[PDB]
Structure formats: structure tokens, C-alpha cells
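Colleague: Dumping the structure here so I can ask a few things about it.
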Amino acid sequence: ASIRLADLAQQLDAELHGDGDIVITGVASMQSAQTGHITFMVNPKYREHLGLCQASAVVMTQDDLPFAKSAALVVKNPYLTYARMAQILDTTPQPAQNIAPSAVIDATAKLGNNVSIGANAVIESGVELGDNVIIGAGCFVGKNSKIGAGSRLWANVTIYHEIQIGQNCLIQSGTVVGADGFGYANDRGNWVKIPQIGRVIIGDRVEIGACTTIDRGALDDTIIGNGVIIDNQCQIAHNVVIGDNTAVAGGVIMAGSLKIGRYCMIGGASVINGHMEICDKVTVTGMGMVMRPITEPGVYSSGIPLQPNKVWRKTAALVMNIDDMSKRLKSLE
Amino acid sequence: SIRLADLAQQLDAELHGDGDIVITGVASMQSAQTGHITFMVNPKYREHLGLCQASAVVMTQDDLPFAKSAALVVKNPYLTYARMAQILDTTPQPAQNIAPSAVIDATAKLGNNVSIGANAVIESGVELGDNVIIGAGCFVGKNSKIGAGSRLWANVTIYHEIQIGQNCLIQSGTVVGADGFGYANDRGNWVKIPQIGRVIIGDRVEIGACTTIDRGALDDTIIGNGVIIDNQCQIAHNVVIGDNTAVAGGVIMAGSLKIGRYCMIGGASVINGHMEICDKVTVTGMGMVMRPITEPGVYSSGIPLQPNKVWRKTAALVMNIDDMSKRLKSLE
Amino acid sequence: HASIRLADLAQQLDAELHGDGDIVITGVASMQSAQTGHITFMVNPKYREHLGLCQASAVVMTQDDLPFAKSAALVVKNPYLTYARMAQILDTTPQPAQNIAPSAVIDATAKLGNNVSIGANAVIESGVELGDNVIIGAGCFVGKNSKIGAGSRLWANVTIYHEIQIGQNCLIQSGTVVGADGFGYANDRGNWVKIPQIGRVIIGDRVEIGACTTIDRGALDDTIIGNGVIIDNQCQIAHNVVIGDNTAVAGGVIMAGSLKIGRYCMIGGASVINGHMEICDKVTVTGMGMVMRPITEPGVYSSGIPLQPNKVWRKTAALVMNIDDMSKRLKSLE
Amino acid sequence: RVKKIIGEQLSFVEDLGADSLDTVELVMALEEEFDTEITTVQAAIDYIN
Amino acid sequence: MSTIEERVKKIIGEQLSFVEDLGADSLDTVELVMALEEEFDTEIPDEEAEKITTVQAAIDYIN
Amino acid sequence: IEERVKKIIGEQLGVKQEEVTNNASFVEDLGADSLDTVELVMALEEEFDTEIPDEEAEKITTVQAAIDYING
Ligand SMILES: CCCCCCCCCCC[C@@H](O)CC(=O)O
Ligand SMILES: CCCCCCCCCCC[C@@H](O)CC(=O)O
Ligand SMILES: CCCCCCCCCCC[C@@H](O)CC(=O)O
Ligand SMILES: CCCCCCCCCCC[C@@H](O)CC(=O)O
């Protein structure tokens, strides 16, 4: 909690300009910060707003320092410095503290040192929890599943059998990992189930949001690269493969057997077709209708934005009949 | 079970029939029978009312002519329907008493007539108001505060430092106060931004199932009074929803979005972040909300279905609408 | 672990065995990853020329595939189907639970059938009926007076509300909610007055439901899921939705209230379907479908303009907005 | 003659069930049939005549 | 100048049996027909467009 | 003409005239979004009855850059 500004500036490799004996109690926004609070500023436009901010210290760039109206920590990337200093003064609790007796742990489960299991959490057989692992309350970890060192589950997370989670991963509540993929063969109208015997491999330093679903593979595995981040309400179907350090926002639906490359950034509520591949360093804007593969990096977009209803009604009808007008235009030529 | 006359007064309805009739529950026109009360709202349904074997039918003063049984005359049948369905509600409670199976921290303070279901978990510092019900398998994080009369169905997740008002209802699978999607890009790599903000939910808020409302980064995410949220919704960090605004199913909201009050977000709508939507706005289904909305009214988007072979042509011509625009001008 | 003679398997699958029938099969795998002791399959004729690269002991294929075979072959007419069958015979998938867990909470009014298993910390309410061979996953909740037919299975952390009826041989993945209040509210001068949902969810036989999907109870009448229906993850089935037998709903579909879907339909993922309407039989809706209106004739239906490079889309978008402008210029050009 | 067309496409909204796209599309269909470049049946019949 | 065959092949290569050997989308075969219509200033009835499933078939139509 | 182009920017971009200075960037100073710069070009094309090739439209990121094209 409470720390000294000068010491804090050292841990952030920052340029302390002002009283170093200033005691910082926490982090806050410009709008809201008071005394004991350190904040930051990423946009140059909010330079004037520094004279309305009751914060003790503001993280800015060297070119912002003339505008400073308080103590200042200068850096190259205020936003990254915010991330770091926020971690130091992080008020966030843990999913649990050590092993709750309320839990139901199978005798064959192999625990690391300093493992925590939440209340009424259920661990199946053959499960291996690494060192400093934290299982939130009401969680369920399936048979023979591996969770790497320092990884943590919030309350009510579901991990199926044979799942492999790397080191220092975080999973928010409601999320389900390793459920049957949507695999069905058709016999004369009837659906015959295709047992999904693949798994989910999750790399290191992967963070998944809440109420997200990553299905196990049909035969081979579903793989999440390292340093990957996924938001809430995402659907990641069987046999999808995601490259290291890729980002997926909220509400993304991925079809099966999709390969997403490294350092991609998938916009929210986007919808991605399957059995195809996306190259490295691709950015799909929100609500992206990704019907085709993407071979070259860059930004891709789709979807007509909002219009007033009466305007839309007429916009929609003309597009639906755009072929008719394309023809009566071709004739006019 | 109630008498039609004692029912007619609780709904402030003009009774037009035998007031000593016994009512037992609510049902639809097409399937209601003796013992049941129903309603109709569409004028077209008048010439078919006699076929309804309901004991009594809620309607208007204008529907009264076509009445074919005991009538309850009101201004808003749908509203009257809602209240008479509440009086005759058959829905149970998520829990009664406090379960021995439930795990409750010592530092947690409970009100009166509080119920906690089986195997539910209550962390430290939690305040539960009077007549508050926590369904089975639920989780309530540290220092979270749940106001009076609020109910959680089975398997709900409340994180730490969350504030729920009075008379709220949260369905199952729903998560409140999970880390917002906050990450700094350290040269390709993602560094986590701890989300130390909160979720403030007001009074009379109802939330559907498998919905996620994230805590704010530093400042708070706010769900105003009387707001209704459906299933499968994503309400990101630092979103602020005005009072009595309604959010239908499958809606994806970006962070730092401000929605005014009395707004209606159609389902599967997708709303961009860091902008405002003013009061009294309706967004239709599958809405693509890219820009702010400054004045009230209805806003829509999307090109609907066509037979597959037709769509193909529609699609390809639009993707080349530019060329088609060039052709148009060159002919002027 | 499983183990079976290639001959026995060929017989169980009704296949023409081309090769050593004494080969022992231990499981099923992909061509890329297959090992000795594994069987695989081939549907796409592009993989023909590659068949030599495979280390599988046997490959399931067709008659026209046999010439390119470089292993023992199980010839059939529909490989993807026999793959599905043999995948079942060699299934490794464990059970949601075995026997009754002590930590579980089962009300004494609960009627439990024969050979029923309930996992750890699961919660069975009053008046519940669980048929024979039913498996309730750990951490589940089953509301008052709900019945689950024999053979049906719930994985961990599934939520079933009250008065919900599930047929037999059903399967529901974790995170899924069945029987929650439909989105029913009456408006009184700005404010929302709740409409209690006293209807139910009726789920048929051999129905499979994905993870974190929500199927709401009807307002008065019932929400009905036909037999053989399969529903993927992240789906929303509104109150009073009726879905016909053998229809498929892929992931992330948003269904409105009082929607009726016929039999043998395929609703593509991320599709969004309006309410108080009907979709006929044998209808296929492609992904990201914007089903604004009823469908009366069988067939394939689609909507949506796919991706373009951002700079291109900016201009494509802006133009479609100004489309009424176009048709006024064109008409004036006549 | 006009009325048969209305029936094919489908007060339009209050009695005949129209959606938001249909009333616009209905106007468009009349433009083609009658080659010429309104919320009820009667309004359409009288103007067009 | 340029032969018919060469012009057809050039259009195909730029746009991308179309579906099996090459890898057509539900749009590409349509877009290909439209591009062929433009290059050769001709209208292709969908009954015939529907018959264009190979490289040769495209060559054949124009021929 | 300078004034007229500038008037369009204010209407399209929604800013008072005093803010639309010659050295101002549409995106960086004036808040413009993914579609406004395109819509602005469209508005200029209509007002001044001219077709702007995309190689050049892409280089018009400030008002002054816009004034110069139009004068030419
Ligand atoms: C032109 C830029 C459009 C961006 C496309 C969507 C970016 C993909 C979302 C990744 C989420 C991270 O970014 C984390 C954050 O931002 O909180
Ligand atoms: C259609 C316009 C684009 C709409 C983008 C919607 C993306 C939704 C992202 C939700 C995840 C948030 O946690 C990310 C944030 O903090 O924003
Ligand atoms: C073409 C897009 C049509 C818009 C679809 C909106 C779907 C919204 C989900 C409705 C959830 C139901 O529980 C409420 C209801 O529907 O009564
Ligand atoms: C742009 C059209 C693409 C539409 C794809 C929608 C996403 C499909 C949901 C994933 C379902 C998978 O579990 C089944 C599969 O696909 O294997």
C-alpha cells in the first residue's frame, strides 16, 4: 500500500521532479485523484487539465513537464508506467488464501508449494497444481489437468479434463475451458456425436476474461499462445490456434480450425470463419465479418454504421436491390 | 388463490362480471381456461375472444364491447398483466434459511430474514441487507455490499468491493466485477493494468444470465436505478448506464461508454467506447454504434437476409460500390 | 485405455477391411499426428497424395481412395460418419461424476433413480426427479420440481431452474443456464415493471447443449427444444422459443422471444434472429445472419458484407450511407 | 390491382402486419409496376388513381 | 494485342476448378463472372454463370 | 474559397470556425474519426464539383492541404 514517491520513481525507472518524501496512498484518475494519489496523462490535450488535478504526482513525458503543476514522474510511456505503478499499489485481493477445508480434493491430486484452493472448489484425480497456484472458490478442475506455476483462477471457473495451463495465467469467473467442441456428423438428418478427445493447451502469461468458452479439440489440441489476452464473452471453438501476444476483445466468435497469428488484435464482437489462417500483426476492427483468410498484415474493417431509422430503412432497401440498379445503370451506359 | 373482485381492486381495474369468481393463476389466451385470468393488447384479437376459455380477460374501455367473459378494464393491459402476474407469481426463491453447507466468513454482517443457499460462499467484510437472498453456489467477494430485498439466483459471481442496491435481481451464471480488459502494450507484450475501480449497481436493477459487468480501471462502472439487462451481455469497465435504460440480449459495450437514461439498446448491438449516447435513445437490433448519439430518436443499421445466391451478388456489388460511384459520375 | 482388433472394429463399423485384421487399435487420431496403433480417416481427396506421410495403422476412406492407400484401409461410403462412430467406441472422455458425493446437497424429497451419480458440492432442490443412469456434474444446481430423463448428463457447474423438464440421453456442457427468467418487463411511464415468467423450458431427447448458453423459461407458455437438437456455446434462446427436431444452432446465436424454428435447420454462428415469427423446415442461415423476417421456403439464406482493408472500407461504408443520393442522381439521368 | 401487390409484399402496419422495411419496399414495388417515380390501403388507391 | 484465353486467365489469377483446385469463396466465383462481364463487355445469364465452374468453361463461354 | 472550404470542415467535423486553423490536423487537433475525413472529401467533391484521386485525398490531413488542392 502506502509508499514513498522517490522510491516509487526508482522502481519505475522514472525522473523524480519534486518532493520525494511525498507519501503515495494509491492510484487514481486526474478527474478524481486527491492527496496521496499518483495519476498520469497520455494525451497532450489534457495538458491544461493538470491545473485542475488535485493529485500529488502526475506521470507525464519530458515534453509535458513545463505544464506540470505538481510533482512529476517523467518517462517514455506514461501508460505503461501507469500499468507498472498500478501493480505496485494494486488493491486487488486473491481468489483465495491457502486450502479451504470446504473444498473437495481427490487423493491423487499433486500439489506444489504454497497452493491455494478456494471454498467448495472441486479438484478431480490426476490433477497437478503448480507452485503458488490459486484456485478460486466453486471452481472445477477436470481429471489429469495441469495448471502451471503462479497461475490463478477466480471463483466459479470450469476446467475440463486433460487441460494444460501454463505459468502465471489468470482466468476470470464464469469461464469454461475444455468443453466438447461442436463436433457432429449427420446421418440422414440425425446428428451423431463426435467425441472430442483433443484438449486445450494454454501458454504462459495468458489472461482470459469472464464467461468465455474455449473448447477442446476434436482430435488435436486447441492452443493459446503465450502472452495472449482474451476478453469476456468470447467463443473459441475446437482446434483453433492463437499466436503469441495476440489480443482478443469482447464478444468474439471464432469458428473451428482457425489459425490466428502473432501480435494480432481482434476487435470486439467480431466474427471469424474457420478452416483458414490469419497472418501475423493483423488488426480486425470491431464487429469484423472475417469471412476470408488474411495473408498480408494491416487493418481490416467492415459493416455500415448507424443511421437514423427512416434513413436506414431507405439505405437498406437500396442495397438489397443494388443488383437491379447496377443493371439499369449498365444499360444506361 | 384470489377472488376476481379482490384482484380487480389491487390492479385498480373496473370489474365487469361475477366478482366472486375464483382466480388461481395466469395463462395465455390460446391456452387459458377456467380458474385462469389473462389479457389481450392487440385490437385484432377482439373477434376471437369468445374462443378464449379464460375466466376473465384484462382489456381497455374500448375493448369492452367485444368482451366474451368477465372483464377487467384498465389503461395498460400489459402493465396490469405484469402486476397480476406478480400477485399470482409461482416463482420460488433462490433460497430459504441459511445452509449449513454454505461457507460464510466471520467478518460478514447479515441483516434480518437473509437467506443463503447451499454451498454458497461469502467472503470477508460483506454486508447483506434485510431480506436479501443469495442463491446456491453463489460467490460474493470481499467488502461487497448488497442492498435490501436484492436476490441472487444460483451460481452468481459478485467480486470484491461491489455495490448492489435494493430490490435487485441477478440471474444465474452472471459475473459482476471481474477485471476490465486493461492492458498496456510494452513493445508487443501486454502488461496488465490492475482494475481497482468498482461496479456500482443502483436500486431495482435486474440482470439476466451469463452476463458480464467489469469493474472500472480506477473510477467506477455504474448501473443506474431501474436498469434492466438481458443475458449474454458484455458491459465493459467504466461504462455508465442512465436510469431506467434497457439493454437486450447479446449486447457488447466498449469501455468508458456513457448511456443516458430511458434508452433502449436492441439486442446484439455493438457499441463503441469513449463516447456518449444521450437520453431517450432507441438502438435497433444488431446495431453498429460507432459514433456518439447527440439527439434522441431511433437509430438502426444492417442489411437483412436474402437467399444465398442473391446475397452473393448483393455483397460483391457493395464491395465495389466505389467503382460503381465512379461509373455514375463519369456518365454525368 | 481401450484396445481392439482392427477386424472387430471393421465389423462394428460395417467396413470393407483391406489389411491385417489382427492389428490392434488403441485409439483414433488425426493424419498429421497419428501413431502406430491409431486409426484415422480421410474425407477430402486432397489428402490422398499425402497418405504415405501418415503413421496410422489404418485409414478410413472410400472405394475411390483405396488406390492411393499406403496402410490398412477400412472402406466405407461415408468416412466422416464412421469416424464419428469409431470415435465413440474409442472414446476416452471421463464422466462428470461417479456415485453420490458426500459434499453434495440432495433434498430428501428428491426422487433418485437407479445408478445415478452426483458430483461434489452439487445441489439438488426439492421435488426433483433424476431418471436412471443420469450423471450430475460437480457444482451443479437443479431447481425445484425439475425432471431430467434417464441417461442425460450434466457437466460441472450447470444451472437448471425450477419446473424444467429435460428428456433422456441429453448432454449439457458447463456454464450453461436453463430456465432463467425471460426478458419480460412492462413499461410504466419510463419505469420497467417486471413480468414474472411462470412458463418453463421443455427439452426433448438426445439434445446436446454447449457451454455458457442461456435458454430462458417462457412467460406463460413454454420454451421448447425439440429432439436431436444441438446447440453450441454462447447462445441465447429467448423465452417461448420453439426449435424443431434435429435443428442445429452454432455458437453465439442470439434468438428473440417467440421465435419458431422448424426441423432440420442450421443456424450459423453469430446469427441474430428476430422474434414473433417462424422459420420453416430445411432452412440454413449462414454465419452472422441478420434474420429480420420470417422464412417460408427451405434453402440457404445469407447477409453481411465481409472485410476489406480499412481505408477501402471507410469509402465503401460512406458510400452505402449515401445510397439514396445515388439513386436520385441515376434517376435524374433518365 | 394495387391491392393485390400490397397483399404480395405483406393500415399496413396496424392490421396487415408490416415491418419497417416493407412500407418502404411497398412504395418501391408500386413505382416499378406503375413505372412512376401512404400508410393505408385507401391512401395508396386514391393517390395512384 | 491480347488473346481471349490470356485475358480470361489474367482475370482469374488476379481475382484469386475454382472451388476445388484453387479455393474459391462464395463471392469470388461471382466476382469473377462480374469481372469477365466487364472485360468482354458482355452480360452472363446466371443459368450460364452457374455453368462456369472451371477455367475452361470461362474460356468456352466467351468463345 | 479558403473560407468556404473551412466552413465545410466546421460543418462536417462539427467545430466552430475559430478552431479550424490552417495548421490544424483533422485527426490530431480536430477529433475526426475513421469516416469523417472520407465524408469531408465527399462534401468537398460535391461543393466544388471535382474528383479527388485517392493518392491525393490521403495526403489531405490538414485544412491548408485541402485549400491548396481545391485552388488547383
Ligand atoms: C485502429 C485500431 C483498432 C483496434 C482494433 C481492436 C484492437 C483489439 C483489442 C485488443 C485489446 C487490447 O488493446 C487491450 C485494450 O486496448 O484495453
Ligand atoms: C462497432 C464499433 C466497435 C465496437 C467495439 C466493441 C468492443 C467491445 C470490447 C469489450 C471489452 C472491453 O473490456 C474493452 C474496452 O475496455 O473497451
Ligand atoms: C435483425 C435483428 C433482430 C434483433 C434481435 C434482438 C434479439 C434480442 C434478444 C431478445 C432476448 C429475449 O429474452 C427478449 C425478447 O426478445 O423478448
Ligand atoms: C463470416 C461467416 C463465418 C461464420 C462463423 C460463425 C462462428 C461459428 C461458431 C463456431 C462454431 C464451431 O464450434 C463449429 C465450427 O465451425 O467448427
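Going from the start of the chain as shown, residues are counted 1 onward.
According to its header, the structure was obtained by X-ray crystallography, 2.9 Å.
Using the three backbone atoms N, Cα and C, a Cβ is placed for every residue, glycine included.
Reproduced below are the annotations present in Swiss-Prot:
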ACT_SITE  C:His239  active site, proton acceptor
MUTAGEN   C:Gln165 to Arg  In firA200; confers temperature sensitivity and reverses the rifampicin resistance of rpoB mutants
MUTAGEN   C:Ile172 to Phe  In firA201; confers temperature sensitivity
MUTAGEN   C:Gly228 to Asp  In firA200 and firA201; confers temperature sensitivity
MUTAGEN   C:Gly252 to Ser  In firA200 and firA201; confers temperature sensitivity
MUTAGEN   C:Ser271 to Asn  In omsA; confers temperature sensitivity
MUTAGEN   C:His276 to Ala  30-fold reduction in catalytic activity
MUTAGEN   C:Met290 to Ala  Change in the acyl donor selectivity, showing a preference for 3-hydroxypalmitoyl-ACP over 3-hydroxytetradecanoyl-ACP as substrate. Produces a lipid A with longer acyl chains
Colleague: From the recorded positions C:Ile172, C:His239, C:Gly252, C:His276, C:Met290, pick the residue whose C-alpha lies nearest to the C-alpha of C:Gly228 (mutagenesis position).
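Modeller: Of all the candidates listed, C:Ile172 is nearest in space.
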Colleague: Please report the distance from the Cα of C:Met290 (mutagenesis position) to the Cα of C:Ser271 (mutagenesis position), rounded to the nearest angstrom.
Modeller: 6
Colleague: With DSSP assignments reduced to helix, strand and coil, which class does C:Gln165 (mutagenesis position) get?
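Modeller: Strand, per DSSP.
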Colleague: Can you tell me which mutagenesis positions out of C:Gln165, C:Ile172, C:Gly252 are within 10 A of C:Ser271 (mutagenesis position) by Cα, answering none if there aren't any?
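Modeller: Cα filter at 10 Å returns C:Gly252.
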Colleague: Out of C:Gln165, C:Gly228, C:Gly252, C:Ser271, C:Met290, which mutagenesis positions come under 8 Å of chain A, measuring Cβ to Cβ?
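Modeller: From C:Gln165, C:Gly228, C:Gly252, C:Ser271, C:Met290, the ones near chain A are C:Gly228, C:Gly252.
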Colleague: Going by C-alpha distance, which of the recorded positions C:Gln165, C:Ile172, C:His239, C:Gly252 is nearest to C:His276 (mutagenesis position)?
Modeller: C:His239
Colleague: Write down the Cα-Cα distance for the residue listed as 'active site, proton acceptor' and C:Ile172 (mutagenesis position), rounded and given in Å.
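Modeller: Between the Cα atoms of C:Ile172 (mutagenesis position) and the residue listed as 'active site, proton acceptor', the distance comes to 19 Å.
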Colleague: What mutagenesis positions from C:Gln165, C:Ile172, C:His276, C:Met290 have a chain B Cβ less than 8 Å from their own Cβ?
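Modeller: The mutagenesis positions close to chain B are C:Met290.
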Colleague: What's the CA-CA gap between C:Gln165 (mutagenesis position) and the residue listed as 'active site, proton acceptor' in angstrom, rounded?
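Modeller: Counting only the Cα atoms, the answer is 15 Å.
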Colleague: Calculate the distance in Å between the alpha carbons (Cα) of C:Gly252 (mutagenesis position) and C:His239 (active site, proton acceptor), and round it to a whole number.
Modeller: 17
Colleague: For a quick check of understanding: among the recorded positions C:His239, C:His276, which residue's Cβ has the most other Cβ atoms within 10 Å?
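Modeller: Of C:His239, C:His276, the one with the most crowded Cβ is C:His239.
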Colleague: Please report the number of other Cβ atoms within 10 Å of the Cβ of C:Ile172 (mutagenesis position).
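Modeller: Counting Cβ neighbours of C:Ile172 (mutagenesis position) within 10 Å gives 30.
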Colleague: Can you tell me which of C:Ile172, C:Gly228, C:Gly252, C:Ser271, C:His276, C:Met290, our mutagenesis positions, come within under 6 Å of ligand 3 at the Cβ?
Modeller: C:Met290
Colleague: Between the mutagenesis positions C:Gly228, C:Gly252, whose Cβ has more other Cβ atoms within 10 Å than any of the rest?
Modeller: C:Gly252
Colleague: Tell me the Cβ neighbour count for C:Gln165 (mutagenesis position), meaning other Cβ atoms within 10 Å of its Cβ, over all protein chains shown.
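Modeller: Summing over all protein chains shown, C:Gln165 (mutagenesis position) has 19 other Cβ atoms within 10 Å.
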Colleague: With the cut-off set at 10 Å between Cβ atoms, which of these mutagenesis positions ends up with the most neighbours? Options: C:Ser271, C:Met290.
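Modeller: Per the Cβ count, the most surrounded site is C:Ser271.
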